[PDB]
Amino acid sequence: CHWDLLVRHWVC
């Protein structure tokens, strides 16, 4: 679970 600031969500 890393924060993808591009879309603005947690990508696990």
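Every residue number used here counts from 1 along the chain in the order it is shown.
The header says solution NMR.
In case you wondered, yes, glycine gets a Cβ from its N, Cα and C as well.
Under mutagenesis, Swiss-Prot gives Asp4 to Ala (Swiss-Prot position 26) with this note: Strongly reduced affinity for TNFSF13B. Following the DSSP three-state reduction, the secondary structure of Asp4 (mutagenesis position) is strand.
Cβ neighbours of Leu6 (mutagenesis position) (same chain, under 8 Å, six or more residues apart in sequence): none. Here Swiss-Prot notes a mutagenesis experiment, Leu6 to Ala (Swiss-Prot position 28), with the remark: Strongly reduced affinity for TNFSF13B.
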Neighbourhood of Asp4 (mutagenesis position) by C-beta distance under 8 A, where only residues 6 or more apart in the same chain count: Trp10, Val11
